[PDB]
Structure formats: structure tokens, C-alpha cells
Amino acid sequence: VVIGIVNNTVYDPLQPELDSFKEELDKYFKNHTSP
Amino acid sequence: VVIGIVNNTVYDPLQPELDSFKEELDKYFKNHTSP
Amino acid sequence: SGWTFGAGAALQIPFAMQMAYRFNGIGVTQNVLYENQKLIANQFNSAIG
Ligand SMILES: *[C@@H]1O[C@H](CO)[C@@H](O[C@@H]2O[C@H](CO)[C@@H](O[C@@H]3O[C@H](CO)[C@@H](O)[C@H](O)[C@@H]3O)[C@H](O)[C@H]2NC(C)=O)[C@H](O)[C@H]1NC(C)=O
Ligand SMILES: *[C@@H]1O[C@H](CO)[C@@H](O[C@@H]2O[C@H](CO)[C@@H](O)[C@H](O)[C@H]2NC(C)=O)[C@H](O)[C@H]1NC(C)=O
Ligand SMILES: *[C@@H]1O[C@H](CO)[C@@H](O[C@@H]2O[C@H](CO)[C@@H](O)[C@H](O)[C@H]2NC(C)=O)[C@H](O)[C@H]1NC(C)=O
Ligand SMILES: *[C@@H]1O[C@H](CO)[C@@H](O)[C@H](O)[C@H]1NC(C)=O
Ligand SMILES: *[C@@H]1O[C@H](CO)[C@@H](O)[C@H](O)[C@H]1NC(C)=O
């Protein structure tokens, strides 16, 4: 609806504290599957 | 670079959340550690 | 240039997004201008005639 809008990406600020947790939450899922 | 700065700790508002959700996952993670 | 030319050097600014600064100082968010940019323009064009 607005005239002059432009395309870009808005950075989620929960991800930086969760993307590192993706190497924690998801890895903890994989932490006990193999053993 | 700031004159007069002092040392302290800034508790993130997710700290009660992580002790209630991240730790709950960790509690769930630790539930499968023994077997 | 907005009001910037009465308080120092003159800095330009698109007029379409200068009313958004005037709407912000009244108490209405700046999105309401862009939603009704065409409606507001006709009201000002007609009232000046
Ligand atoms: C807030 O905490 C930080 C970190 O704990 C303090 O920074 C620390 O300041 C001391 C100042 O005595 C630094 O000790 C220095 O050690 C070097 C050798 O490494 C020595 O050559 C100096 O003469 C001095 O003794 C310490 O390294 C430094 N730590 C870090 C991580 O930077 C800071 O001082 C605290 N704020 C206040 C107001 O005390
Ligand atoms: C900004 O991104 C949107 C999303 O892709 C673009 O909208 C597309 O426009 C083309 C026309 O060239 C359509 O074929 C696509 O179907 C549209 N996408 C969607 C999801 O509907 C938009 O064109 C982009 N803005 C600019 C200036 O390129
Ligand atoms: C808010 O007020 C404006 C001003 O009257 C309305 O715009 C008019 O709406 C009537 C209704 O169809 C049209 O006949 C006029 O041509 C409109 N004026 C202009 C300048 O376009 C607007 O409809 C009102 N909005 C709501 C949600 O009621
Ligand atoms: C898996 O869990 C153990 C605790 O039993 C922990 O020491 C280890 O760091 C975990 N693995 C990863 C990849 O975090
Ligand atoms: C831990 O796992 C067991 C095995 O199914 C389950 O009975 C128990 O409810 C789990 N504990 C929690 C707190 O969910």
C-alpha cells in the first residue's frame, strides 16, 4: 500500500541468542541419540 | 572510553525464562541422561 | 529542507517523509500518513483552493 517501500531483511534479535543455542538445543537432541 | 564507569551485572529478562524453559529442556535433556 | 535551515546548515529532506515528522510531534504514529498519503494530499489541495 505504501509508495516507495523497498526490499530488505530485518534481523531477528532472538536468533543470535538462539542460533548459538541451535548448536545447544539441537545438539542436545543429537547428544544422546548416538550413545 | 567513558570517564567514571563502574562494574556491575545486567541480568537479561530471559534469565527467568531460560531457568523455566531452557532449563526445562535441560531438565528434559537430563531426564534421558541416566537411561 | 524542513525546519533544519533555521537552526544551522540547510539539509534537504523529501517532502513526502517530512509530514511524517510533523505527524510524529502531534501524537499520531508516522504510519498513518503513509496509509493515507493520497487522501491527505487531496484534502490539503482542496482546502488551499
Ligand atoms: C571491572 O572489571 C574488569 C575485569 O575484571 C577490570 O579490568 C581489570 O583491571 C585490572 C587493573 O588492575 C587489570 O590488571 C592489570 O593487569 C596487567 C597485566 O595483565 C598489569 O600490567 C596492570 O598493571 C593491571 O594490574 C586487569 O587485567 C583488568 N582485566 C581485564 C579483563 O581487562 C576493571 O578494572 C574493573 N573496573 C574497575 C573500576 O576496577
Ligand atoms: C520485493 O520482493 C517482492 C517479493 O518477491 C517482489 O514481488 C514480486 O514481484 C514480481 C513482479 O516482478 C512477481 O512476479 C512476484 O510474484 C512477486 N513476489 C511475490 C511473493 O508475490 C517485489 O517485486 C520486490 N520489489 C522490487 C522493487 O523488486
Ligand atoms: C475519513 O474522512 C474522509 C474525509 O471526508 C473520507 O474521505 C471521503 O469519503 C467519502 C465517502 O465515500 C468520499 O465520497 C470522499 O470523496 C472522500 N474524500 C476524499 C478527499 O477522498 C474518508 O472516507 C473517511 N474514512 C472513513 C474510514 O470513514
Ligand atoms: C552432552 O552432554 C554432556 C553431559 O552429559 C555434556 O558434557 C556435553 O557437552 C554435551 N554435548 C554437547 C555437544 O554439548
Ligand atoms: C522422564 O522420563 C520418564 C520416562 O517416560 C517419564 O515417565 C517422566 O515423566 C519424565 N520426567 C519429566 C519431568 O517429564
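Here Swiss-Prot sets the residue numbers for chain C, with the shown residues being 884-932 in order.
Backbone N, Cα and C atoms are what each Cβ position is placed from, and that goes for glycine too.
Listed features, source Swiss-Prot:
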VARIANT   C:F888 to L  In strain: Eta/B.1.525
Going along the chain, which residues six or more apart from C:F888 (variant position) have their CB under 8 A from its CB? C:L894
For C:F888 (variant position), the three-state class that DSSP assigns: helix
